[PDB]
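One structure is given here, and the rest of the page talks about it.
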Amino acid sequence: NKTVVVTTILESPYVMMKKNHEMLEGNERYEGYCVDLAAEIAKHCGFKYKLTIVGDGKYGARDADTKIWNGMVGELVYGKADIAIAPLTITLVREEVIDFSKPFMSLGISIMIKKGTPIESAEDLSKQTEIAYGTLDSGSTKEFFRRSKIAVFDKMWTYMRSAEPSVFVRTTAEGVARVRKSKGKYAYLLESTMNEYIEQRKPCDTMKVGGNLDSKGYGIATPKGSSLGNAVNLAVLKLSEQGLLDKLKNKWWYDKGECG
Amino acid sequence: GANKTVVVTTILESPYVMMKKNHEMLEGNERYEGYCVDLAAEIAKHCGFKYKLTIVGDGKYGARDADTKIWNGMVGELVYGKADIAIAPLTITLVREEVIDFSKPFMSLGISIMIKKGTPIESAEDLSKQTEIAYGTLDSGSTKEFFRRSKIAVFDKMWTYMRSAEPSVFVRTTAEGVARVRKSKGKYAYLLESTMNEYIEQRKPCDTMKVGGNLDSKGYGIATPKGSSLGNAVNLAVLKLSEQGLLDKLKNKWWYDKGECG
Ligand SMILES: O=C(c1ccc(-n2nc(C(F)(F)F)c3c2CCCC3)cc1)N1CCCC1
Ligand SMILES: N[C@@H](CCC(=O)O)C(=O)O
Ligand SMILES: N[C@@H](CCC(=O)O)C(=O)O
Ligand SMILES: [Zn+2]
Ligand SMILES: [Zn+2]
């Protein structure tokens, strides 16, 4: 009976540092959707755990030259952590090297603009140059554009891969800050979950425009063949059926909304 | 062993699997059309197998009898070795997951409310509070079970009503429920998955609609018998087809491109 090392990532409102965190220790420093979900998963599977924030601050991508994985994915693949409880997107390239539970949350890539920016769709972003746009580094959104053979998205990638200065950001907070200070000349492509949360926070100057560009899910990840996987998957399905996932989403998005 | 034809269990449920107009003069898989017919072809291509579509004998999705403990429906067909895979609008649930394997979901849905247009109902809450408008579910599936197991006040209360209502508010098929919404002049509302509600909303005579939010959020998965050698490849195939755009193209094809109500 070992303490399970949980890798996760600081990403609002999934895992955030509490306001008084420097006077707090271990798991108690953090709050958020995935902090509550970790507690619930651990209860139903019956383990003790330690939240650890991923060292390199990344979700996970595979370097094309070395084939080495970074981020939470790489922590699971190289045996640093036992489980990933995070907004980690289920993808085919990841599923090849790690296991995922059934999804605990739905999402899709979406567009974030500063309010009043004259963009309504991906198609709109793609037909112009005045408004720059990009995605997070080392995540599933960047890859979706990398891999897309849909004309509008292919054309969006061609611009993004070569744009100068770089349109890509290391963190969601960086991308969001860029939107907010670019006076409508930078739009950010990010997952609808993160977009809708931000929209409901002060200074209330961003919005999600248009529909989602895809539809997919976050799952709880474990190293390939790990013994936790079966229990974690049953636990996710249980929490889904009890209504707890829905309770948590409302708690962290809509109950803590501050743009009325 | 040498490669066997994969027996696929599915269910006649529009627009997932339907009989082609001219089915009597065709053979085998060519008799059927729809979303799950198209999806089966693709899953099979990408996993490298031959398959035979078969409609489940009892016309049911799958539930376990409380007394006999026997699983019926598509789930029965996989549990008892009569099929190798189910490709259908079969909901991923915990009880099912304990006896069969599911791929990651291929399509997202939630329980929702179907009314005849002009029915004075806007929510589950509305339905729970009142009595002139009867409501029920498909008599053997994930939706009925959702209500039988829910701890949420409005839904417990809905169940308490539905289980004891007479005449029965439960129906044998989705088509029966829709026919009942349509014939009951606003006095019956039907609780069914959003996907099916959304489809019917786009069909002549265009007299129904989905109202309110969805009551839950889940998915349909491709099912295999627990531990089957297909599970892995089918799962990777679902993910590839999601990431390429195929699932979205198929939903658009079968729901919206062929809609009859604008
Ligand atoms: O409401 C959902 C839900 C259901 C299904 C999905 N997922 N997840 C995936 C994928 F596995 F990521 F690819 C796909 C879908 C639907 C679209 C096809 C691919 C996403 C979210 N839940 C909330 C709690 C349980 C699942
Ligand atoms: N959820 C993403 C990170 C955010 C994004 O890529 O937009 C991932 O698992 O890689
Ligand atoms: N998709 C459901 C059947 C339809 C319903 O229950 O509303 C099942 O797998 O049981
Ligand atoms: Zn619990
Ligand atoms: Zn490199």
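We number each residue from 1, going along the chain as drawn.
Per the header: X-ray crystallography, 2.2 Å.
Using the three backbone atoms N, Cα and C, a Cβ is placed for every residue, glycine included.
A C-beta separation below 8 Å, combined with a sequence spacing of at least six in one chain, links A:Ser140 (L-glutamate binding site) to A:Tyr59, A:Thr89, A:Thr91, A:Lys216. Swiss-Prot lists A:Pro87, A:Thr89, A:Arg94, A:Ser140, A:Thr141, A:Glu191 with the feature L-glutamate binding site.
Of all Cβ atoms in the protein chains displayed, 19 besides its own lie within 10 Å of the Cβ of A:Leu92 (mutagenesis position). For the mutagenesis experiment A:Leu92 to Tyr (Swiss-Prot position 504), the note given by Swiss-Prot reads: Promotes dimerization. Strongly reduced desensitization.
Apart from A:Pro87, A:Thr89, A:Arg94, A:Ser140, A:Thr141, A:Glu191, the residues listed for L-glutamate, the same chain places the Cβ atoms of A:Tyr59, A:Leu88, A:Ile90, A:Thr91, A:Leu107, A:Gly139, A:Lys216, A:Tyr218 within 8 Å of the centroid of those Cβ atoms.
Taking Cβ-Cβ distances under 8 Å and a sequence separation of 6 or more, the neighbours of A:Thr141 (L-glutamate binding site) in its chain are A:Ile109, A:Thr135, A:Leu189, A:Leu190, A:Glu191. Across the annotated binding residues for L-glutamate (A:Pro87, A:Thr89, A:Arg94, A:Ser140, A:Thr141, A:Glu191), the two most widely spaced Cα atoms sit 18 Å apart.
In sequence order, A:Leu92 are the recorded positions among A:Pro87, A:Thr89, A:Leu92, A:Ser140, A:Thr141 whose C-beta falls under 8 Å from a C-beta of chain B. With respect to Cβ neighbours within 10 Å, the binding-site residues A:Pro87, A:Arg94 differ, and A:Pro87 shows the lowest count.
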